[PDB]
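Starting off with a structure, shown below.
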Amino acid sequence: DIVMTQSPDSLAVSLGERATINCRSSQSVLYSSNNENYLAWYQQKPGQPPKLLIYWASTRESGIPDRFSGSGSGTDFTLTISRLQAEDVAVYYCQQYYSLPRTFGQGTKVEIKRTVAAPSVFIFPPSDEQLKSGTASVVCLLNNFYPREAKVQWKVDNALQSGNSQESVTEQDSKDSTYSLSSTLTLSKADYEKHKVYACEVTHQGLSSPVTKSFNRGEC
Amino acid sequence: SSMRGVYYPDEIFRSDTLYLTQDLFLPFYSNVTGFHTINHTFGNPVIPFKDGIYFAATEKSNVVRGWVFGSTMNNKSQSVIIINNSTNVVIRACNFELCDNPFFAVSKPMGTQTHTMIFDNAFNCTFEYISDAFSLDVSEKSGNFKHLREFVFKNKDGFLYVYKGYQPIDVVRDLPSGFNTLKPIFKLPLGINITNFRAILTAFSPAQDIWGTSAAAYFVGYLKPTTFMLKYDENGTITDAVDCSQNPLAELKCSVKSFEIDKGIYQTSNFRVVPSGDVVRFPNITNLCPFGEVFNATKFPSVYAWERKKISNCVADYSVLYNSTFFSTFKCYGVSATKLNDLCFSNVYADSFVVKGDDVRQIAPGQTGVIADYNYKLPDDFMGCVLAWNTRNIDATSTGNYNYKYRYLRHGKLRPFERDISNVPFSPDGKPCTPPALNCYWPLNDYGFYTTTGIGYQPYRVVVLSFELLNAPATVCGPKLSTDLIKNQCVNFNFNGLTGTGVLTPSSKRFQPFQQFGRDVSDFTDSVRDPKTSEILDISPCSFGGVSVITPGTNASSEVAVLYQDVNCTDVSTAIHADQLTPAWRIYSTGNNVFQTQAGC
Amino acid sequence: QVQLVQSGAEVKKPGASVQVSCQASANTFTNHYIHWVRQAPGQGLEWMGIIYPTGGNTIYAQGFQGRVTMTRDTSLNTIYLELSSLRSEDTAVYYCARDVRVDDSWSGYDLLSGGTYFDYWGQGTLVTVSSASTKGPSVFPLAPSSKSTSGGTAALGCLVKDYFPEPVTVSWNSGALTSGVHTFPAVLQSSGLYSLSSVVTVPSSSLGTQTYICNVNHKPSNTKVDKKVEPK
Ligand SMILES: *[C@@H]1O[C@H](CO)[C@@H](O)[C@H](O)[C@H]1NC(C)=O
Ligand SMILES: *[C@@H]1O[C@H](CO)[C@@H](O)[C@H](O)[C@H]1NC(C)=O
Ligand SMILES: *[C@@H]1O[C@H](CO)[C@@H](O)[C@H](O)[C@H]1NC(C)=O
Ligand SMILES: *[C@@H]1O[C@H](CO)[C@@H](O)[C@H](O)[C@H]1NC(C)=O
Ligand SMILES: *[C@@H]1O[C@H](CO)[C@@H](O)[C@H](O)[C@H]1NC(C)=O
Ligand SMILES: *[C@@H]1O[C@H](CO)[C@@H](O)[C@H](O)[C@H]1NC(C)=O
Ligand SMILES: *[C@@H]1O[C@H](CO)[C@@H](O)[C@H](O)[C@H]1NC(C)=O
Ligand SMILES: *[C@@H]1O[C@H](CO)[C@@H](O)[C@H](O)[C@H]1NC(C)=O
Ligand SMILES: *[C@@H]1O[C@H](CO)[C@@H](O)[C@H](O)[C@H]1NC(C)=O
Ligand SMILES: *[C@@H]1O[C@H](CO)[C@@H](O)[C@H](O)[C@H]1NC(C)=O
């Protein structure tokens, strides 16, 4: 469709590195009456309507990040996406200035190449209120490793379910895009009572596979 | 507030004559705004400049330390500022800030605030000027408020003209009626768009302790385009003047070129009653244009079936079509669609077809390329407009409707309208182009996709129309309004294009069923059939006639009486029925006690 | 271009109606067709619906033809949502795109050329599917204990429960440390509502050093709280 769609859904540059916003469109975008071609780069945050910030897809226009736009090619495009944890991280795709139906799709979100250092793994029990301790029972933690680069087991009552924890994470705690994260054996509040002999096991993109130790609730 | 504010009109002046001239003078006995100003009744308010001002102030010490003129006097654009340093006048053209009571009064080193210039603070000083002693000439006379500084400021042809005079005063807050003439001082070339101004007190509260003296009085009166007669003496001095607008005696003695008039009756001007309203009348609505065929076929033409016409002698519903919620897009290349709702033309050319939603990009008047050039593209020389609406729901099919084919390329058809319509293998500039043999080629894709396809595919039915402008009769128009009728008043009017100014009346004037309007023996028109009611109206001209002034000698009295020749006093003024006194300046140059004679009112 | 503004972030319940608010002006809603924001706020709000607020003329993809159906909110010169069959499509960002710059000295609804992708953007708003239970005062005293947190990888946090929104007023950690913001939102648990296992980077050496706050709800839950607890 002429709501032109990004290919990557999120970007992948290193610090200052020259990654690309790959994209695709409908038909006859380099049109015979207009000749400047209708694809233009969208360059703005999620939740906004997609706003045109690189007219005719050769370079960034005014108010674009400059590292976030580049070569269009008819039904296809490949903009620059340099250092895309920042700068080109303003969410971006090719988009039509074409006619009534013309738009950008979801756009590639901000993302970058990152560190993946090993998370912790040992006894992970609830507090003294273990009889309602919920999804954070049998829990693990990580730092200096990317949000998609560290993960945890559902090790409730020492069941050792590797990689199966419910989890959350945040951007670089260490400068090499090296994030922080935590995860645990997912359950409703009262299910932590059976889980209370809780282990933790965890793994990462630059780390070994999940392995664990365990202890009773109200203790380390 | 009168007989102030006459100035020598220019530099060409000459001896001992009555000269009658037109300019932005201050009209006699107009009400001047007296800014009586005292301590708590205090400020330097911004005032609109209009066509120019008479300005005056009760003064000596240059308490009115200056003026600022411009569009804004504070932001962006240039402004003229005029300041009394203690010796002299300063002029600048700079775009000053002036957010408050204006106190940016910084000045150059050589006699600061006293001789060399003041308000240095701004960013575009394209003109600067130093005068000599033009604040000492004010300070020469004895005691503040016992004198009037008197000025005219007018702006025309990119010049600010400044005229002044300076005279004694007895009342510190009044503007006396004594005649005096202002001399020219400057013709400043600065080109500034002046529309507002303010006086400058520059935080002063004079040591001339009349009230503690955060206080003065100053006066503003607007100039107006008026005819003055000016009386010169043997030294080339203006010695007297007459505002010819003021009253019927002033008009009389201007017309006679004299300051004294003998007992008699004199003809001076023509009375001519202005219209109160406007009456436009048109027939029963009829002859609606045949757009339903082009626009509202149940299944539209393909690109190659392309139904097309030209249309004439009809009333265009285009206001409704423009007002319609339907169309996915419409564009005019010609004059705006908003006026095609009501505009008139010699004829229209009109046609309709279909596109896959994407190709609507190329179809317009003003737009050309290998899509539209080879199935429909019109010449861009008409008032062309284009409209699109949903094929996606109606004459589409889910496969792409294979009857609603794509455009049929034929590169060599360069001529407008011809822009190859045809269902033929013909794509090249000039190769043999039979049916399908290896010499020649045909694009044959499907245009008409259904509404569940992506919003690019979603096809439009499309209409183009093209209005034609000529000096020849405009056989197409939008619908036209008919007003209420207005009997027994002087009005403007229009029948079916028979326009005039007159008094419409009911009539006994019997005439035949086929007749629209009566001439008279002069062959001017005198009666019309109302096109909507079929009323038989009679038309007569709005009242007019000579105006004559009856006077004793001005030697004996300045009372006058006025005769409006030939008219009925019923048509004459909204008067105030005193004998002797004409309320003339406002009321009809006349305005009072009434009597009727066969000579007129 | 337009007097661009957007608002009216709301949860769209499965199969119900959907609504939104915007402001607009000039060419961006009258010469060029404005775009209905018709993609999730995890991305740019793609123009799957196309509209003219100054005329009621519209075009859509056939999900968005209902799920982000729009009407002229004439007091703002701009679209207000009036959608139906609410779901993940109706969970699109609460926005209206002031259309691309006018392609000519044209007149009327002339956008046969120029896109619905914005020349002016109203900043938009959030949205989601309203399937989660309208609750969340529940809280759960567990997180990575001293052994499981193990030095510089360690965190402070708590389990949310029964929440309508995933973001919680308790923020998992009790503010005791902040080496990395890993106390991210809850996820929909088997209770039909948000529950959590996230924690922000902090010392593991005791349950008090990794101190926590546990209530799952916020303003969209009608049950927001920050009641305290710990790991281990
Ligand atoms: C003109 O009229 C105003 C009120 O409209 C009055 O304050 C002012 O004093 C009048 N002018 C003169 C010269 O009295
Ligand atoms: C003069 O200035 C006023 C006030 O800014 C403005 O409204 C007007 O259009 C200007 N006219 C010209 C000819 O610049
Ligand atoms: C511009 O406008 C502001 C309005 O408050 C005023 O304070 C300022 O003095 C003006 N001039 C400049 C040059 O900023
Ligand atoms: C001065 O005036 C010109 C217009 O005459 C304007 O373009 C310029 O920006 C102004 N400069 C400053 C510094 O105010
Ligand atoms: C002209 O001006 C002189 C100035 O000295 C004056 O004496 C004379 O009376 C004036 N009038 C005539 C008619 O000369
Ligand atoms: C048409 O003519 C008739 C004549 O009786 C009149 O009553 C009617 O008002 C006219 N209608 C229009 C639409 O002009
Ligand atoms: C009929 O009239 C409408 C309203 O003006 C117009 O938009 C539409 O294109 C026409 N054709 C059909 C088949 O409805
Ligand atoms: C239709 O025309 C009238 C003219 O008075 C106008 O008030 C109205 O807003 C227009 N409506 C549409 C939908 O164009
Ligand atoms: C005319 O006026 C003069 C004074 O200017 C006077 O001597 C004479 O008597 C007057 N005559 C009449 C008839 O008014
Ligand atoms: C003048 O108007 C009156 C009504 O005010 C009228 O009676 C009279 O016939 C009209 N004509 C003449 C010549 O008086």
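Following Swiss-Prot, chain B residues are numbered 35-635, in order.
Placed from the backbone N, Cα and C atoms, the Cβ positions cover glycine too.
So Swiss-Prot says this about it:
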- B:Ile244 to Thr: In strain: Isolate BJ01, Isolate BJ02, Isolate BJ03, Isolate BJ04, Isolate GZ50, Isolate CUHK-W1, Isolate HKU-36871, Isolate GD01, Isolate GD03 and Isolate SZ3 (VARIANT)
- B:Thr261 to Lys: In strain: Isolate SZ3 (VARIANT)
- B:321-513: domain 'BetaCoV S1-CTD' (DOMAIN)
- B:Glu452 to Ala: 90% loss of human ACE2 binding in vitro (MUTAGEN)
- B:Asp454 to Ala: Complete loss of human ACE2 binding in vitro (MUTAGEN)
- B:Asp463 to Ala: Partial loss of human ACE2 binding in vitro (MUTAGEN)
- B:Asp480 to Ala: No effect on human ACE2 binding in vitro (MUTAGEN)
- B:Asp605 to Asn: In strain: Isolate Shanghai QXC1 (VARIANT)
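What does the local environment look like for each feature on the list?
Applying an 8 A CB threshold to same-chain residues 6+ apart, the list for B:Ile244 (variant position) reads B:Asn178, B:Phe179, B:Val206. In the three-state DSSP scheme, B:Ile244 (variant position) is classed as coil.
The secondary structure of B:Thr261 (variant position), as reduced to three states from DSSP, is extended strand. Within 10 Å of the C-beta of B:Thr261 (variant position) we count 16 further C-beta atoms, all protein chains included.
In this chain, none of the residues that are 6 or more apart from B:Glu452 (mutagenesis position) has a CB less than 8 Å from its CB.
In the three-state DSSP scheme, B:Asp454 (mutagenesis position) falls into the coil class.
B:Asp463 (mutagenesis position): 9 other CB atoms within 10 A of its CB, across all protein chains.
When Cβ atoms from all protein chains are considered, those within 10 Å of B:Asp480 (mutagenesis position) total 17, not counting its own.
There are 16 other Cβ atoms within 10 Å of the Cβ belonging to B:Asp605 (variant position).
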Among B:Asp454, B:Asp463, B:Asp480, B:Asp605, these being the recorded positions, pick the one whose CA is nearest to that of B:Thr261 (variant position).
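Comparing Cα positions, the candidate nearest B:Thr261 (variant position) turns out to be B:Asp605.
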How many whole Å apart are the CA atoms of B:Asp605 (variant position) and B:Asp463 (mutagenesis position)?
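Between the alpha carbons of B:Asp605 (variant position) and B:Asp463 (mutagenesis position) there are 79 Å.
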Cα-Cα separation of B:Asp463 (mutagenesis position) and B:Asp480 (mutagenesis position), in Å?
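Checking the Cα atoms of B:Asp463 (mutagenesis position) and B:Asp480 (mutagenesis position) gives a distance of 24 Å.
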For B:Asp454 (mutagenesis position), which residues of its chain lie six or more apart in sequence with Cβ-Cβ distance below 8 Å?
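Residues satisfying the criterion: B:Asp407, B:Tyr408, B:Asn409, B:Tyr442, B:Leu443, B:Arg444, B:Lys447, B:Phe460.
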